[PDB]
Every structure is written in structure tokens, then in C-alpha cells.
Amino acid sequence: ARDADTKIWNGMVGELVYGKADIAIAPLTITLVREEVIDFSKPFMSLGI
Amino acid sequence: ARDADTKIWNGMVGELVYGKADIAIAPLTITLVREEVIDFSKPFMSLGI
Amino acid sequence: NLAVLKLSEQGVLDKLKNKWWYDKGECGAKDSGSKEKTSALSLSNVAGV
Ligand SMILES: NS(=O)(=O)c1cc2c(cc1Cl)N[C@H]([C@H]1C[C@H]3C=C[C@@H]1C3)NS2(=O)=O
Ligand SMILES: NS(=O)(=O)c1cc2c(cc1Cl)N[C@H]([C@H]1C[C@H]3C=C[C@@H]1C3)NS2(=O)=O
């Protein structure tokens, strides 16, 4: 997730935002705040809380 | 759908391909071959046969 | 974007989901929920009488 006041995305997000990692096939959830920095394909498996 | 042997899209997908329409808010199923001519957003409602 | 739809079209996602969730039905109720035992009446059933 992003840092407060510095927008530092840690975790697997910053690996793709900051040019570290190239692709992420992983259990990652499409949100609203994640489309602005990376891109998702069509979803492949549905779920819920 | 496309026609046999001519690849002529009738219906609504042809209305998007042939410049007649602008957007299609409709109960439309994301298939494979519909991706190659137009663009879909993320799915909003899930179903099955 | 074109590859995930191929997998969804050909059911490869279904096959993988069956392999990694349903072929490893291990614990208890999934396997033993459709069996039958006859009876043996114990005193803990009939005490209020
Ligand atoms: N039954 S499931 O959760 O494992 C599952 C879930 C989904 C699958 C395929 C499977 Cl097997 N493909 C769909 C895609 C197919 C087409 C329609 C939406 C997407 C495009 N996304 S999905 O709805 O997320
Ligand atoms: N339960 S449902 O079919 O009506 C349905 C189905 C979908 C919804 C919302 C609902 Cl209510 N939004 C999802 C999107 C929301 C976010 C999370 C996945 C996608 C992004 N697409 S979906 O999986 O197609």
C-alpha cells in the first residue's frame, strides 16, 4: 500500500511501480487506487470478503 | 456475431465497429473474438450458462 | 489480455482450480459426508425419561 504523505508504495506494488519487477502473477486484488499506478488484465478468478 | 465466410459483424458489435455507434451499455458477454475488434472495460456482473 | 481469455475459453482455469482445490479433498466432511451408520442406542440419548 502507499505511504502516508510520501506515497511510497511498498510490497508487491512498489516492485512494479518503481521499475523493480517486470510482471506479477500473484493473488492481487483489483482496486480503485491501484489502476492509477499499474495496469491489470481481465480478472481470472472471482471472490469476496 | 460475424457472418459465415465474410467476417461481417451484424448486431451491436457491428454498430461499434462500423462507426455508427459510440458506446454500448448492454448485456454483452466478453468473448475472445470480440476483443480483437473493440475494447471492453472490467466486468461488472458475473454469470454463467 | 489475449492469453487469459484463451484459458477461460478452453477451461484450463477450471482444470487448474479442480486440481488445486477439489482433488485434495482430505479432511473429514467432504469425503465422509455421504456415508451411513445404522445406530446403537446409548443411555445418553435416553435420560430424561
Ligand atoms: N469460477 S472462477 O472463480 O474460478 C472463474 C472466474 C472468472 C473466469 C473464469 C473462472 Cl474459472 N473468467 C472471467 C473472464 C471471462 C470473461 C468474462 C470475464 C472474464 C472475461 N473472469 S472471472 O469471472 O474472474
Ligand atoms: N456478484 S456480480 O456478478 O453482480 C459482480 C461482479 C463483479 C463486480 C461486482 C459485482 Cl456486484 N465488480 C468486479 C471488479 C471490481 C473489482 C474487483 C474486480 C472487479 C474489480 N468485476 S465483477 O467480478 O464482474
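All residue numbers given for chain B refer to Swiss-Prot; the residues shown span 473-521 in order.
Cβ coordinates come from backbone N, Cα and C, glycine included.
Long-range neighbours of B:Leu504 (mutagenesis position) (same chain, six or more residues apart, CB within less than 8 Å of its CB): none. Mapped onto three states, the DSSP output places B:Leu504 (mutagenesis position) in coil. Listed in Swiss-Prot as a mutagenesis experiment, B:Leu504 to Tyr is described as follows: Promotes dimerization. Strongly reduced desensitization.
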